[PDB]
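Would you mind keeping the following structure in view while I ask a few things?
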Amino acid sequence: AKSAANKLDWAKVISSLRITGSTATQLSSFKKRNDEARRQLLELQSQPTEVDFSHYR
Amino acid sequence: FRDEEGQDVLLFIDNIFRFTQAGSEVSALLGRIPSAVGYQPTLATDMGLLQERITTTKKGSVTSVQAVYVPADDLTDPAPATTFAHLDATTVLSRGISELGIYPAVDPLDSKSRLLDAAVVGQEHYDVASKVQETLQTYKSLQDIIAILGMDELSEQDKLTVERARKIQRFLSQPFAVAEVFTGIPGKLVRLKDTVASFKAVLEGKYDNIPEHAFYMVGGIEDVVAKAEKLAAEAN
Amino acid sequence: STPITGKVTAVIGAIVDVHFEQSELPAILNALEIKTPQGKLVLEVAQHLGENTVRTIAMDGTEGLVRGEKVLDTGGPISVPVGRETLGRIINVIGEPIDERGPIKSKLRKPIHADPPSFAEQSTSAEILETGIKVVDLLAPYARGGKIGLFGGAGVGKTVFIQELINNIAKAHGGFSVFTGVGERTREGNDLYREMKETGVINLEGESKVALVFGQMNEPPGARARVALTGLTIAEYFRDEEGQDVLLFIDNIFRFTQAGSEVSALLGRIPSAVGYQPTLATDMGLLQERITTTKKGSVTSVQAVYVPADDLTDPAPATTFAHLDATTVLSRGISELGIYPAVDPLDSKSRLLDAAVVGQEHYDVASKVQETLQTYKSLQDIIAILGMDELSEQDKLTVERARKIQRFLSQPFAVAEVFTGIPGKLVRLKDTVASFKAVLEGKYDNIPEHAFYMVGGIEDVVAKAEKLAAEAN
Amino acid sequence: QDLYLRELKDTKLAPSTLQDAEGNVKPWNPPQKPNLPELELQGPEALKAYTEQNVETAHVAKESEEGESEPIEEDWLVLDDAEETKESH
Amino acid sequence: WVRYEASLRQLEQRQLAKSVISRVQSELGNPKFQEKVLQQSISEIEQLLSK
Amino acid sequence: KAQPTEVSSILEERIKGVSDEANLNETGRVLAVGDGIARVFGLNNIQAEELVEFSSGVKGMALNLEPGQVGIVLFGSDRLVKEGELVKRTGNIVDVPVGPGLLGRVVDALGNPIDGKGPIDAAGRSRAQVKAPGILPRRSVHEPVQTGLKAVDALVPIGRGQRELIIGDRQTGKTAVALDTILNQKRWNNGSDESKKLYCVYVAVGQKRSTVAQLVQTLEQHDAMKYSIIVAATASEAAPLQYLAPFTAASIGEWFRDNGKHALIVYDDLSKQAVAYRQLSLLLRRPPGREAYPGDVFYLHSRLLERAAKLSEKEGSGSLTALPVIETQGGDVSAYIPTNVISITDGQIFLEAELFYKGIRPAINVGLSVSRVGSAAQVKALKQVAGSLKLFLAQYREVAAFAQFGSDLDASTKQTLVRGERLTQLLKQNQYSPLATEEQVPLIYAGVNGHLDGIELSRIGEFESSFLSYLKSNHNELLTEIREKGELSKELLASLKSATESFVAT
Amino acid sequence: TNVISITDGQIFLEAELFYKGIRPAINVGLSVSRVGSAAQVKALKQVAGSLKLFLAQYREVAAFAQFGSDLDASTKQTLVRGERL
Ligand SMILES: Nc1ncnc2c1ncn2[C@@H]1O[C@H](COP(=O)(O)OP(=O)(O)O)[C@@H](O)[C@H]1O
Ligand SMILES: Nc1ncnc2c1ncn2[C@@H]1O[C@H](COP(=O)(O)OP(=O)(O)O)[C@@H](O)[C@H]1O
Ligand SMILES: [Mg+2]
Ligand SMILES: [Mg+2]
């Protein structure tokens, strides 16, 4: 579902060779990238957030 | 097979050196004083007893191919060094040439055979092989002078000889059909006459302009020309 | 009780054969006593030869031993006094005090032969031991609970290196330290004992937080072999029963292997490679595995390996490399050019050189230092043959920078002021990593390489450069 | 088997007061009733952070801040800054 | 808590090993050198009855 | 604690039953016990290399059976054993417990648990000395072993049943690359497909106990101890234990191999096993061969390694992958033990300090590191796909042959030098960072197109991480496509080229 | 190697220095003392404290004599001092 959003974002980036000199658009890009990377890292590393009282207790 | 059946035999023994290794292995516990390099005292004896029974008699012929493993890449080890005298055609595979990318790894200098005679392979074949050998020898004598000082200091004739010998060394590599696992290029069957013609053409300087890469991992001189053309096409 | 009397049958150099009667055979490594006129001689049962004959190794000189002399079995292996009583005392292999300060009033005497603590280990190899030596604080960090090798051949400077290690660490360490002096110079031991006495490290009428073991190379092979074991007994008793972090100190761990080969030559064993004892690996592992962190307490080891004939491939130095968390290889070639200590920057190595423990900054600085030094060594051949001109600008800059770092690796030691002539410097880890980071960026390229010679931090480099540029020039 | 039964009840009675019966511990003088159940019960808490981790202190997530409701100054400043850089594309 | 309980099991095994010395000393002073000899003799007799 | 009680009762009842029916008469009596070995008279019916039990409790094993006396190597210290002590022959050749319960446990040479985690649950007992599979039962190595490091996977791939030697100098990354190979298997071992699961067996022969603790904790952290097996032969442990531990671990791996499972056994060190066996021979009165090494160090290494093979479908299609090590002395590849083991293993992985300090973090010496199965035992997406990935090794050899020492001939030579430098820059991989093939393939492809215009060599380290992140974002379809299908289609190659161009543009 | 490992210092004597003309030879750099430095005569220590530095400086400078040039004034002074030394 996220593929369309960043696909169009980098399509705008490919169009953005002419609006060069911007300050925080690229900064906001790395901000989104860092936030989504932290998303997928926390979702991958997240073990089942419950104590297995049947066995692990 | 040779004597009773009266048929030509190809006795392929892979790494015959294991026989002498096992002989030296059991010799220590057999109450035998070890020989040099910790080998059995009888190494020449039992090894020759094995090797002589491999021969062509009046009843049949045995075209045996025996691989020999040299310990520590040392060609002076007693087992292979003594095995050399028991062998008609010799093909030495040194690690150094293999390290340069030549996958057949056959060092062209010590790879010598008794058949290399003008009365056997022909005068032109002997001349081409001898010219190749002197080119590689001149290259090898110029290892250190090029490595530590530079190819620029050599004379124009010496530079030409060095580059021709580089081309030859690349041309020695040949695609083996069973070696597609490593090369990734289909194996080629270069004929004897084709090889002689290609190498006499290269020695004559006919293809000095062709880059050294085009001789890498190829078959005949036609394959060299095709690879050079492909390289020029992709380089643009 | 009933004494176990044995008769001497063979005296082969340092090895004595003892014959007993039926069912009185001492086990392997038991201690046997003979009442020699000069005192008592202790024999350790090395092998059972059969027919109720035991092959033993002498703890002292075998002169004056007559075949058939009575041999008394102590009932167990050699027992060395242990506890805080032994702190500040000098003890030989046997266990009797040799400091002429009266007998040691130790409550217990643990045997010198003990099993390793097995899998009671901890993976606590993450605490950097700040020694003050900038090269080891950067290239090969030392572990508080690990083992330090400190390799080197003749000369090189291994003894001053270890002495500097005590001077920087044991003065302000939270625990006790043990020095064994395995097959070294007796004058060196006397000087180093006096040095601790002056610093207050060993206070005769005081705490005296350090126990000393000796029996230097003037002693027979059996001594040089078992002095490491008795020092290990001291260290293990302090480590387990006292629960204290112990600073082991072995001045030459190689001498144990040398003595083992010496006795094996007379033990009827076919020699191993380079004529060593076949069990060299086995005894070496048994020795080193008594030096472990263990659940209770911790040990720092700190070895000093002598490479025979400056051969790093010698079987004993090759074997000890495995049993060492960090090593400090001192190369004689570096010693020739004068960079002291003569530690090889790209042969020391340490398991602690990982970003998780180091911090990814000091690790990167060390990696780039190794980069420059490896490139320098690779280019030495053409530098000698051709010169610096043939190299491109990048290679020339790299060679000059690597020369600067290699000069900077030299550090004055407080125990070597008589040799350097310059007061010793103790460089903190953060100081040296910052200094070498600044050097790597090229901030001090204009400064001559000689300003890095016998200096401490980068501030000392700047000071020396200014002095050379103004007062000298 | 005399070699068996006597060693068996010896190995049963020696820890009987230790484990089966509540007779403290006879083989060694130091008490065990107030030591492993009581003194070592906080052993995992002693090695770890007592009253800091075993309680699993739950910090409520801090509310994520934003533009702080600035619909005029922020937009105008962004437009002006983009105008400054648009003349030098 | 899991490896604390594991260490507790290790410690109780170690304390049983410590009490093993008292167990051994119990039979050391026990005049056991007569009943044990008879039992091992009759065990040997039973062993050789099959053979 | 009823468990110690009933286990003690059962063991003592078994002892009573053994005493009731023993009739041991030809049992031996020790004549002369040396340094960890004893010569014993008697045992007229002893089998060769049969386990024995000394009266002191130390176990033994019979290498040389001289007339009258037999040499017993002790699996422990010689403290307890004395002259005239009774020795009890176990009646069976030395074996090691094997099965799936060994997973998650650390055991000694004999297989006894040393991690203090309880008794070992074994599906059976397999001989420590087991004949290697014959010519027919094996199968050609085709299934790759995903090591997770770029250089070794691209240049010297390891497959199921292959024997690849990690030959190198001291502390040059041998056990490190062994560890990355060990850890990379967590991707498949956490799944359900047993045909892709690859159980691990580490052989810590000659390593110190602190190193083994480091190892076991490192495997514990990265969820790897559950599928790995640690056979530790401590240097302090008796030399016969060091000699035997790799054989017992080989039997343990053969258990997985014969049951349709794939096992990776890393014969780490094995030079310590070599010297331990040298000690065994040199106190067993066996005259040595070269440099005081006994005659059958070659036979020993070959017989031990040949047990690792890829079984055929008729034999369950199982595999047993060997990763032996050689600790060379000063980079001496041309030494007896090194070249001996190289002649056994299906290729070698060379590591020297030269490349280690030169920057190459895997320290992969592409020259002397060769794999005997290049096209096979490799991921299809990584083998040739675009052709250049196949002659990758030949290109590296060319780059070595015309490195900076060679004269920069022309623009083609400059481009070749830049390509080689960027490629060796790419191959560096941080420790404990197994990089999967679905992520390896885009990076290797980027080393052929878009590699030359890299902004400084040092920045390729962060460029690799950024390219991984780029492939993760709205390109995970490509990653899973190359992970699942295995081969790369023409449209897939075009998409990868487009992604590489888009990234290099940024 | 082992003898150096025992003794308290070494006095190396170059063969080329013997052949070059330096009759006592003695490599001033390789030769080194451990415990005689504290035992050295105090006046001799005062007058020879910097002698080691000058000889080391010559040992470094003599590797610069190939490119006979100005060589900077300091190196020329060190050479013209250490040769007389
Ligand atoms: N910090 C230092 N400063 C100057 N010289 C040193 C230093 N440390 C060691 N040395 C040198 O070490 C050499 C011999 O040292 P030592 O280690 O005692 O010999 P060995 O290793 O044979 O026992 C001497 O020549 C001395 O100059
Ligand atoms: N990615 C890496 N690959 C190899 N070695 C690394 C890596 N990162 C760090 N190292 C360092 O290199 C050393 C590797 O040596 P190691 O594999 O332990 O050899 P040995 O076990 O023979 O001593 C380690 O001590 C480690 O600190
Ligand atoms: Mg010394
Ligand atoms: Mg390793």
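The residue numbers of chain F are those assigned by Swiss-Prot, with the residues present covering 39-544 sequentially.
Cβ coordinates come from backbone N, Cα and C, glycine included.
The feature ATP binding site is assigned by Swiss-Prot to F:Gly206, F:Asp207, F:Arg208, F:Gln209, F:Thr210, F:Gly211, F:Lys212, F:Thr213, with similarity to another entry given as support. Record note (Swiss-Prot), mutagenesis F:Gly291 to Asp: In ATP1-2; growth-defect. The unchanged residue is displayed. What Swiss-Prot notes for the published mutagenesis of F:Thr383 to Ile is this: In ATP1-1; growth-defect.
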Here the recorded positions are F:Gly211, F:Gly291; which one has the lowest number of other Cβ atoms no more than 10 Å from its Cβ?
F:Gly211
Hey, for the ATP site built from F:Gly206, F:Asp207, F:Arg208, F:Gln209, F:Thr210, F:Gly211, F:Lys212, F:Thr213, who else sits with CB inside 8 A of the CB center?
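So the additional residues around the site are F:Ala214, F:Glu365, F:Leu389, F:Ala391, F:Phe394, F:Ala401.
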Just the binding-site residues from F:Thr210, F:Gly211, F:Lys212, F:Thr213 whose C-beta lies under 6 Å from any atom of ligand 4, please, or none if there are none.
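Cβ < 6 Å from ligand 4, in sequence order: F:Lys212, F:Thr213.
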Give me the non-local Cβ neighbours of F:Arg208 (ATP binding site): same chain, 6+ apart in sequence, Cβ-Cβ under 8 Å, ordered along the sequence.
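When sequence neighbours closer than 6 are ignored, F:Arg208 (ATP binding site) has F:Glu365 within Cβ distance under 8 Å.
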So which binding-site residues out of F:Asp207, F:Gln209, F:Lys212 are up against ligand 2, CB under 6 A?
F:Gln209, F:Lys212
Measure from the CA atom of F:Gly206 (ATP binding site) to the CA atom of F:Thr383 (mutagenesis position) and give the result in Å, rounded to a whole number.
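Computed Cα spacing between F:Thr383 (mutagenesis position) and F:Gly206 (ATP binding site) is 14 Å.
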How many Å separate the Cα atoms of F:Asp207 (ATP binding site) and F:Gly291 (mutagenesis position)?
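Computed Cα spacing between F:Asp207 (ATP binding site) and F:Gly291 (mutagenesis position) is 27 Å.
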Between the Cα atoms of F:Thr210 (ATP binding site) and F:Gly291 (mutagenesis position), find the distance and write it as a whole number of Å.
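Distance (Cα to Cα, whole Å): 26 Å.
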Give the three-state DSSP assignment (helix, strand or coil) for F:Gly206 (ATP binding site).
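Its secondary structure by DSSP: strand.
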I'd like the number of other C-beta atoms within 10 A of the C-beta of F:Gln209 (ATP binding site), please.
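So the number of other Cβ atoms within 10 Å of F:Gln209 (ATP binding site) is 21.
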Can you name the residues of this chain that are 6 or more positions from F:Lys212 (ATP binding site) yet have a C-beta less than 8 Å from its C-beta?
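Those within reach of F:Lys212 (ATP binding site), by Cβ under 8 Å and sequence separation of 6 or more, are F:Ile204, F:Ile205, F:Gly206, F:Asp306, F:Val363, F:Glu365, F:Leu389.
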Cα-Cα separation of F:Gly211 (ATP binding site) and F:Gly291 (mutagenesis position), in Å?
24
Can you tell me how far the Cα of F:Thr213 (ATP binding site) sits from the Cα of F:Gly291 (mutagenesis position), in Å?
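On Cα coordinates alone, these residues lie 19 Å apart.
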For chain C, give the subset of the binding-site residues F:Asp207, F:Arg208, F:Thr210, F:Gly211 whose C-beta is less than 8 angstroms from one of that chain's C-beta atoms, in sequence order, otherwise 'none'.
F:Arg208
Just how many other Cβ atoms lie inside 10 Å of the Cβ on F:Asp207 (ATP binding site)?
22
Check the DSSP secondary structure of F:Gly211 (ATP binding site), expressed as helix, strand or coil.
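It is coil.
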Just name the most isolated of the binding-site residues F:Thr210, F:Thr213, going by other Cβ atoms within 10 Å of its Cβ.
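Minimum Cβ neighbour count within 10 Å, taken over the binding-site residues F:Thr210, F:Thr213, occurs at F:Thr213.
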Have a look around F:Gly206 (ATP binding site) and count the other CB atoms within 10 A of its CB, chains all included.
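Neighbour count, Cβ to Cβ under the 10 Å cut-off: 29.
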Whole-number answer please: how many Å between the C-alpha atoms of F:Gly291 (mutagenesis position) and F:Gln209 (ATP binding site)?
26
Tell me, by DSSP, whether F:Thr383 (mutagenesis position) is helix, strand or coil?
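Looking at the DSSP assignment, F:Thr383 (mutagenesis position) belongs to neither helix nor strand, so coil.
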Once the chains shown are all counted, how many other Cβ atoms turn up within 10 Å of the Cβ of F:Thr383 (mutagenesis position)?
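So the Cβ neighbour count for F:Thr383 (mutagenesis position) comes to 25.
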